[PDB]
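**Student:** My questions will all concern the structure given below.
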Amino acid sequence: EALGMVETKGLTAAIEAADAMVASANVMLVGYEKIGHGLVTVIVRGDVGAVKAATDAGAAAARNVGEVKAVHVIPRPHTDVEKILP
Amino acid sequence: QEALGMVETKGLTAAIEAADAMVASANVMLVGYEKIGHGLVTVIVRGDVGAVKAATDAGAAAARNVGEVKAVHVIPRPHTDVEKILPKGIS
Amino acid sequence: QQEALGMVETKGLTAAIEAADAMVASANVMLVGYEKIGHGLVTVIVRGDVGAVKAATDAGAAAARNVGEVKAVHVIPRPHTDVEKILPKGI
Amino acid sequence: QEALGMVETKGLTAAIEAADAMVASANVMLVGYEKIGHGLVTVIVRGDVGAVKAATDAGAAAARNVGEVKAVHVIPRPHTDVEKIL
Amino acid sequence: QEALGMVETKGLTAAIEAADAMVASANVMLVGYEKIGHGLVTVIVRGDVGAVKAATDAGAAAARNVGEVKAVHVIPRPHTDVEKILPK
Amino acid sequence: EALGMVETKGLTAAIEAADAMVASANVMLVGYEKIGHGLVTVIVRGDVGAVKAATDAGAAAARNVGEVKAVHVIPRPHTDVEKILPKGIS
Ligand SMILES: [K+]
């Protein structure tokens, strides 16, 4: 499964990002992470294509509410990565 | 399936003012506050969409007289469960 | 005889402690507690009759300003039941 | 009852130096440290008004050679609600 | 000889990309991530010095295409207790 | 026992300081403390001579990785080191 991230400045934009992403059935919300400086990351998993479309939609929705700081898809995460994940 | 309303401010004082106006202005329940650093605080309420829209408008308007409002937003119908789309530890 | 919440928000803890002590000096106001949101921002919260809370928060802000930086000062008149209900969990 | 003294520094290293200088005289009690972010750390002591005045003078004097002093303050007669934030 | 490798970013997405690139590019183990606030995130790996050097270079390069890298560093370490210096 | 401190902007510089500190002298790592603004304080303990040598080395090493904000040695803490240290570091 692929990993998708949308990172915003502001939690309100992050929640909007999350809601837009989980709107399609084959995308799973992994969780939120806060790292300070107002930066909040929403993490999802699913088929690569679904995650690409999802993160694009999440960034698109979020940018109307607040600031998008990063948008990224990892099609094939290496397995150790699952330890830093929520 | 209940709507979510959010007001995000710089500073806690403006957030508490938002919260007070939000729950005073409509039939909404205060979900909680979240702090995300850089002095930013998000106030979250839930209820029927009409109440949440009215509450959030009220919250944003009141807060601006107290501090800086950074974001204002309503999600009328969350796709996932309301407890699912929210960050842990808020309620 | 309607209750109010009064807030003084400072950058720096010493100024907040000074605000709290100055506010509770009048036998008419109760200290609810302090809240931290990071970035050096500290909010001191009191409750009591509205008039008392206005005078208290004025006095608290004035005292705090001689010690450090005040970022916000605000009074919220509140409903009879559940006056502290809008407050963040942990104060 | 007892006086309250505070030395607030930018940096933990300076607060610890402040703390060590304050507890050097025997009738001064270290209440503790508080962190509020932005690098700000407050050292809080208690004792007789005079001991606390001399203690906070000394703590600030020591701290300022290590980092920046942001606040130095004595409350000779704290109202007894204040013991809640401490 | 054992070594600790670190990539420190402003932003989490860049850190996750660094972590993934590091364990993909060399024979290193992900120890974990640390947050210190202010948006600063440190990803830490472990392995032999050569591998860690390759991993952190690759991790830093990948992270820079996603967000901001603040520091990249390799610490060669003693035989025993290599992780002892790490935060809890 | 003496206390040594190196305070940096960034965790990477702090961990580098910690490594140089323990490698350069007979000092024990007490822990790390984060105080906001990206600031991290690394604290060690040992005899004054070791702590002095360690903190100098730690500061020098950290400066190659990031910015050092404070470097300080307390040869003789008045109260035992456990009393002046913040709760949660050790
Ligand atoms: K699009």
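The numbering of chain B matches Swiss-Prot: 3-93, in order.
Structure determined by X-ray crystallography, 2.0 Å.
Cβ from N, Cα, C; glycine included.
Here Swiss-Prot describes B:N29 to A as a published mutagenesis experiment; the accompanying note says: Subject to propionaldehyde toxicity, makes about 75% BMCs, shells are wrinkled and leaky. Quoted from Swiss-Prot, the note on mutagenesis experiment B:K37 to Q is: Improved growth on 1,2-PD, makes slightly larger BMCs, alters accumulation of PD metabolites. As a published mutagenesis entry, B:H81 to A appears in Swiss-Prot alongside the note: Decreased amounts of PduP in purified BMCs. Recorded in Swiss-Prot as a mutagenesis result, B:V84 to A carries the remark: Decreased amounts of PduP in purified BMCs.
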**Student:** Take the C-alpha atoms of B:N29 (mutagenesis position) and B:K37 (mutagenesis position) and report the distance between them in angstrom, rounded.
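**Tutor:** Cα to Cα, B:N29 (mutagenesis position) and B:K37 (mutagenesis position) are separated by 24 Å.
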**Student:** Tally every other Cβ atom lying within 10 Å of the Cβ atom of B:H81 (mutagenesis position).
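**Tutor:** Cβ-Cβ neighbours of B:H81 (mutagenesis position) within 10 Å number 18.
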**Student:** I need the CA-to-CA distance for B:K37 (mutagenesis position) versus B:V84 (mutagenesis position), whole Å please.
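**Tutor:** With the alpha carbons as reference points, the distance is 19 Å.
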**Student:** Which state, by DSSP, holds B:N29 (mutagenesis position): helix, strand or coil?
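**Tutor:** Going by the DSSP assignment, B:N29 (mutagenesis position) belongs to neither helix nor strand, so it counts as coil.
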**Student:** Would you kindly determine which mutagenesis positions in the set B:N29, B:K37, B:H81, B:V84 have their Cβ under 8 angstroms from any Cβ of chain C, listing them in sequence order or replying 'none'?
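**Tutor:** Among the mutagenesis positions B:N29, B:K37, B:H81, B:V84, the ones whose Cβ sits under 8 Å from a Cβ of chain C are B:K37.
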